[PDB]
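Engineer: Handing you a structure now.
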Amino acid sequence: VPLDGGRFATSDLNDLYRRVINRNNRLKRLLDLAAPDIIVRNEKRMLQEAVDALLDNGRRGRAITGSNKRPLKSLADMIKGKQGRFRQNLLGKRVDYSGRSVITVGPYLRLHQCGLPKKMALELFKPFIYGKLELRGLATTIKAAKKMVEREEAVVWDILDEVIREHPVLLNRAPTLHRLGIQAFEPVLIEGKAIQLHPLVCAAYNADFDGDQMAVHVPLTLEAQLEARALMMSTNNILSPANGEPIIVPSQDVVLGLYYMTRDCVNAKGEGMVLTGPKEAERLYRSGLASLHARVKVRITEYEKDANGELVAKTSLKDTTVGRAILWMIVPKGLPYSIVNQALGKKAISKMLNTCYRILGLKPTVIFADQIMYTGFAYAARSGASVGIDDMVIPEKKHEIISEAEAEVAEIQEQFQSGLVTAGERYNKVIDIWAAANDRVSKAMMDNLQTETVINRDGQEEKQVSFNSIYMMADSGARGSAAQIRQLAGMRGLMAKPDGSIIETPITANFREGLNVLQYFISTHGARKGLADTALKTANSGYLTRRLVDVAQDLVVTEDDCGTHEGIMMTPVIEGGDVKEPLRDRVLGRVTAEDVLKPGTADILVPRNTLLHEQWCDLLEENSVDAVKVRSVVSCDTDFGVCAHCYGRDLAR
Amino acid sequence: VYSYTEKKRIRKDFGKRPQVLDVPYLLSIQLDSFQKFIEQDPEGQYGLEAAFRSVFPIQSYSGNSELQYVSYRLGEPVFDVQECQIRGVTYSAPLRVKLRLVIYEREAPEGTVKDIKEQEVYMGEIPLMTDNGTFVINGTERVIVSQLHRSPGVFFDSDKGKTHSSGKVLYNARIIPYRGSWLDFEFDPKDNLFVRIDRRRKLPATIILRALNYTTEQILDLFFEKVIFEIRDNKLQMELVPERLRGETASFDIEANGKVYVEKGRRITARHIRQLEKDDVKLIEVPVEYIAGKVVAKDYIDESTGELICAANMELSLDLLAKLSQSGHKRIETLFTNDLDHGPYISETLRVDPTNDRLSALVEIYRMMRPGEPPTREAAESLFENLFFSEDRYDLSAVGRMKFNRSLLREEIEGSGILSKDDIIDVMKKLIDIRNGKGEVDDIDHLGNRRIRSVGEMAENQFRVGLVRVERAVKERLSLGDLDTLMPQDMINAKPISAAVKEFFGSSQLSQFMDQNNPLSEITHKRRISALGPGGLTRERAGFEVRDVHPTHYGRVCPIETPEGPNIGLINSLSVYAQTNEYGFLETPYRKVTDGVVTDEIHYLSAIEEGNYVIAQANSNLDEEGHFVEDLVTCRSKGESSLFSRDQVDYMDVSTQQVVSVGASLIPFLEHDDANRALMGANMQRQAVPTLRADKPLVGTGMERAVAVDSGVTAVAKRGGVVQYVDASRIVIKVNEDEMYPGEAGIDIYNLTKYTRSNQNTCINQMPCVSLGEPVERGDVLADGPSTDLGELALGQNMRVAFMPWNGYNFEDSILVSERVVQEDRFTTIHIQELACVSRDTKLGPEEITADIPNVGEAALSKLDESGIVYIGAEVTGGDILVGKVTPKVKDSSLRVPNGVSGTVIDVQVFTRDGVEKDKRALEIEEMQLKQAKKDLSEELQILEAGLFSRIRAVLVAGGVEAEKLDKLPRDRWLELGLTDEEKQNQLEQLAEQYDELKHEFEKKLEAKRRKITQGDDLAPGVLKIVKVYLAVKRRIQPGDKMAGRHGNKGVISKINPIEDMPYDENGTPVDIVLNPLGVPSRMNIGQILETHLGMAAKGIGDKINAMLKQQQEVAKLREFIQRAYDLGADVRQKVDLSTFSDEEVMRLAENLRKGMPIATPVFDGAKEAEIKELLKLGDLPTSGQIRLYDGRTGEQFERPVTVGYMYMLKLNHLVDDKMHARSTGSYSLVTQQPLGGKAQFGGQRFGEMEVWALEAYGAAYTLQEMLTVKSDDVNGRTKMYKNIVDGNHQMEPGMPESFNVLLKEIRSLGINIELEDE
RNA sequence: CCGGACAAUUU
DNA sequence: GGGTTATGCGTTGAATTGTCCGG
DNA sequence: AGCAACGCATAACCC
Ligand SMILES: [Mg+2]
Ligand SMILES: [Zn+2]
């Protein structure tokens, strides 16, 4: 490769070959006039060093330098290592027809579609635009097609729309971790230079919007396109391939809107009346003659799948609210009503979505999830929660508690200085009393935030759940946990020191009143420890997962049944405390070897070549089986692979 | 009492702790480092003089010549900063050193004959540092970062963790000099002492101790203790010491004076020890086995036959006992062994040692340092004496000797600079004592054991290395000289020194690239500390102790403004009040505290001194005269803090802002945010971008004025006076009569740099801030640079904030903006992209710059001229030709503007090398530079001569004044008037000769400028001319950019919201910025709501004042309102008196504060909730600050009130059009048939192994095969697929991987046979 | 073309 | 009388990318 | 011309 000017930049291999050829020529010329033994031995030694430097530098002795201070590379050092061919060009390689930009949100699309810039879509689909133009006849040749694409008058936009309506793309993230990393969506021509992905898949990607870069790839062959529509679709990979929890998880804004919806109160505007249906309920809520959450007996009408596929309609009355009825209007067909009568928390809505999926199916389930997202965002926009400095309340007993804490600390210090106890027990007493005071402050502030605000009941007083912003945000499972709200409101307790121990002088104040420089420096180092070790932790995790995926790859299901009666004896794993993994989640979907009999007196339950599912799990739970002899992948005896009978149900299906 | 220029905008400040020490110059570290680097200080003393006085005295082998040195001077640089950076030359000054060479005659000790004295010889051109602390290498601007490394001396580690799975703790010593070989005193689990040179292999220590001119008996008597034996008729007595037996347990019988004290199996305790000291009987009875277990030291022969009885360092036995009993000896010196007092490590080492003589020891040393070489005795002796007792290859420093003496517990801190036998003995004794149990070790993460470097010390070390490298050739040429007929400049050499200093100042791991896109970033990078350069640690060979901050990081290293990525914890910063110690430590100021009165006198304490005394906390309640109101106060003693009393304290912190840095100091309410959140906030404030209007902040810390003054981005007036002519290009300051010097008193001219480009493609502009006819003081702000306003660093802007979810547009942490922001044009930043043009002279002639280019277009040539260069001020877009270039074949090779940056050409510079005929365009361009230079010089001469005539007429006015001879005769004849020949006449004559020399300097400078413009500059050997064009792209807010704040919260704009859709209050004012309340529990920023409330109070006060000023009210009401607003609060230090102001000053103050009220908030003592509520109650705002709003779509009152307010935000240097990239089909690589990568070059993505594994986990095979074989590897398959797509057919075909082909070809070129077989 | 340096992300 | 254990040297340490500029 | 951790590789035990 040349450089700036007529001079050409030398290469490592070129220099090594030049040195070897020069040494060979010198040896051949010197072995003509009968050169002495010392000179020919020195020449042979130099030629040996030259050929060693050409083959493999750094292994034998020192590494010869081809520059000022950088060690020269050889064929062995270029092939092996991190920058080798196997890791730089064979497996990992650069591809075309791809883009990258900053993502946004755009909460106005369905699930099997995402956002993508208009100019980027025109640039990525240039061959498709050329083909469509040449098949329509509006272009003369490739030069005319290039001129039309670079001019952009009016036909190119509709041609791009035509090719976008029926061409899914595959977005891509750089740090992929699990299987769900490259999905399939449908672009929409949106002005701008950013990507508008669905907010529900962000929690699945463990992604955010802090200027992150996302890549996109577009298939261009019919088999890969069909494979994408069958497997890579977000409306197909709902169930997670690890456990049984699906991937469509309601986001924090959605769960906050639903929690504000189904939050019943003791008195509101229009409490103590009856109405016909949720239709009139939402009408009255929009008119303003009735509150959003008010106890009103509304007649409901649902269906049930008690028959063999046929649904039975029924009509009854239930004492509920208005928001609950409005949320019930978007329910699909066959679901009970006792699922929208509680507070509808994060685990509650997760269980409800899982139950709706497993009872009805897939397409109405994803439609219901999209509708839930829409209605949650809409009601969040309608209400809007706001955190206030007055909404955050400091307990009035925190001063007295910390005063008693300092008094006990001073008493222990004086008793230790007087010559009674040792520094070890003094430090133990200090840490335990400080932990006790921190836990007391935390529980006090939790009780305050959970029942601070009260309302009337058309005549007297009544205590209920507090209508505080932080309390709602902590109870709906949106953002923040118990320790999180503790750190936000009250004392953070003690925190460890870099060596491994913990500081005997904890934090006195919280974040609202005022910390000192000393406590700030303590928290600084306590957080910097983690902020420094997380990088090496991620590096070690990446190395471990690479080693695992490299050591366990050659295994393809080649047969259906091997015809063996071996496996692992399933026993309930118990570690000191209680049952960790339940038997249902343990043998959920796995064909057993022999005929598993009922634990009764010689009663056959399930056969030996059948798939186990939820019904069989319920039967096993009713029969109370201790251990179930099921097959195992390591117990399977299949030549070059593992049969499908020694695995059971496929995950994510 | 305050200043007069500060009356334009006084910032209200809160707080309760009165400050005592002001803020010094933040570039003081670089200034003192450079002054220590270059200085004419005599007697050496760590500098160029010291290096010269240390290395120059060098004699000759046989030349009979000695070259000395007297002093050295410096010359004036050929180019100054401005035009130096404009061209691209290294801003350096010629260094001249005067030397003398003497020559003596043979057969005489020092009989000289004739000596030559070289007058100012050259030895290298070293670059000078400007006032801003920046260096110039090749027209750029780089700052050398200080280095934190290990102090030269002796250290004692433990290396616990890898103890061969034994659990035994080890203690090793590490003697590290300043420049020489190392010395490690390692240990073994088998109780043995070993040494090593340059960390090669394990070697015994007794061999070195003997080679240090010492025998076995002397070594043993010097290290171990003597146990004298005596021989009588019976009961062989032994001299034992209780201090010796305090470790081991004497299991034998002990009796004295006929009384048995210790029997068999009684353990000796403290009472036994005191009884032994009281008896002092060193003549007891010992068993025969203990004598055999003892080790004799010296040799012993027979008393009759004279035969050697026992050898040196060997166990005794019954035969030797009988031999000593039959002899007549009375004194036998023996060693002493113990397990918890003194181990016989030297005894086992000497036993393992096969040698026993110094000659064999030296032979073994020579054989181990260079095998395959005859070990000569003289050569080995010279090698052993040249490693530890030399003055060239081994030398320490003053700080090294001080640390060595401090670790060895000596008395003097000075002395010699090399290692000595006594020092080796002392270090070995200390290591033995540490291994025995007594004495602790020293760690590495402590600040009292490390040492910081500087630019001056590092440059001195590099210069010394180059000089000691060239001294070899100097001495060789001096020895192989002549007979008193040479030349000093011909015998001296300086090319290695020049190359060394050039590579050190250019290519260095510490001398990195500066980022001048922000004054805060500049002032942080000027004090950044990095322990990454040579002499310290790397990036992958680090653990946890070097990453986590040691508790001694108090007021010196800031733990906040630190980066995050590959290297976390290594890159640090420096505190505000932290200074550099005289030895190279890290100093911090501390107020001297008496027994009960806190004196304002400060006292500096180092790292080794802070751990001895107790210092109280900064934020502590105290009286006005410095008296502790409370009894208990939190203090510290050795890093670990605790709680002490009142009469037990010694010192106290100076201020509360010393524990934090200066870049992180611009975060209001740092105590309200978490550590990591404040860290990322300080980082994102460092990487910022100036907006269009530098709007004043409303919740500033208070040090913004000091930061803007200390920075070099503004024009500070040197000597104050009266301003007469204000302009946006030059400022003229007429000084008052107070500051009038009898020689060159003069006017003050300050130039203003216009729109130029910074390092990160950012624009920097200086705007004036003074009025016509206004007095000024010394040290006054006159211009405002980037992100500055009236001397205050104003980075971001001020917006209306509110906190409510809105249709999910703010998902997890997204930011919502309104259309009013983009309508008023207030975040439209200016970016200047650097485009480089190159015109070479290759085959078939050079590349001409003419407009006669075939196959062109009139629409494209209309923007160009008849040369091929666009005019100044034309708006170009993506796809236009800027500078026209053609290559003879003729092929067009002009410079094209990249796609995506619609900028504007504002300046075109052509640098033609001397010797090329210029065309008419270059001629007219040169004429334009000459014209503007002549105009500038003429106007400068005009203003200077106007000042000279004003001065001389003011001198003639004082004394004899004659109006007739002043108005009748012309102005040119003002030399012979009625005036007494005194000091006034002296001033007139000196001003006359000053005007004469100014016109002479004007003529000389005009000639020099003409010569420099006519001549050519220096370029690369192969290029003719170069064109540097600066663009001007107007970047507005576009959906995808990156908004954030001063608390760590991040934001990405999703979609703009109209004014009609944004919510509005009861008055009708919509909100502009809406965040997400869900980001508060995640990222701990409790200070965000406090800043919001403060912004409401400040905006309300400013709007109230503006309304009162607009409705036309008298000055009394405005004065009362301002007085109340400035005196509200509990107890603040800002005490103003409005009764001593004028009506115009109040009118101007109200007019300036009509658009907001700046409120100060120093870091750990800002405003409180009580003051915030009081200000809100004074203003027309509610107490809670949570007002009820109206919906923008429908329009109704919300269920609960929402939080709205004002927040100071800013824009990051990340843009959507700069972070976006896309490619469908382009060029590929050459070595491997794969597409390229990057944005500047038309490249794509990279389908890596992790996503390949993801596709493997998926049930997809054809897609991955298409991605890995068709898109990049198979060129034929890619072309066929592209043809089928453009033809209207959908078929894919596999192919051979070119990467696999390359791999197999390489493995075939190697020594491995692989092939492809066929079935 | 290979490294050096800074920096985003893995919070 | 062969074989048990300190010593010397071999391998490696996630992912993709906007920047600077040097030989 | 300063890893860190762990394994394989010569050349001495001590019966
Ligand atoms: Mg992000
Ligand atoms: Zn099987």
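We number chain B the same way Swiss-Prot does; the residues here are 2-890, 913-1342, in that order.
Looks like electron microscopy, 3.9 Å, at least that's what the header says.
Every residue, even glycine, has its Cβ placed from backbone N, Cα and C.
From Swiss-Prot, here are the annotated features:
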MUTAGEN   B:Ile561 to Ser  Resistant to antibiotics salinamide A and B
MUTAGEN   B:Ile569 to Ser  Resistant to antibiotics salinamide A and B
MUTAGEN   B:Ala665 to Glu  Resistant to antibiotics salinamide A and B
MUTAGEN   B:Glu813 to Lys  Disrupts the enzyme's active center
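Are these features on the surface or tucked inside, and what are their neighbours?
Structural biologist: DSSP gives B:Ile561 (mutagenesis position) a coil state; it is part of no helix or strand. Sequence-distant neighbours of B:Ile561 (mutagenesis position) (same chain, six or more apart, CB under 8 Å from its CB) are B:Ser574, B:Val661, B:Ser662, B:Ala665, B:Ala676, B:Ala679, B:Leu680, B:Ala683, listed in sequence order.
Within 10 Å of the C-beta of B:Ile569 (mutagenesis position) we count 18 further C-beta atoms, all protein chains included.
DSSP gives B:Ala665 (mutagenesis position) a helix state.
Same-chain residues at least 6 positions away in sequence with a Cβ under 8 Å from that of B:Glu813 (mutagenesis position) are, in sequence order, B:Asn1099, B:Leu1101, B:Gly1102.
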Engineer: For B:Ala665 (mutagenesis position), list the number of other Cβ atoms lying within 10 Å of its Cβ atom.
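Structural biologist: Around B:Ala665 (mutagenesis position), other Cβ atoms within 10 Å: 25.
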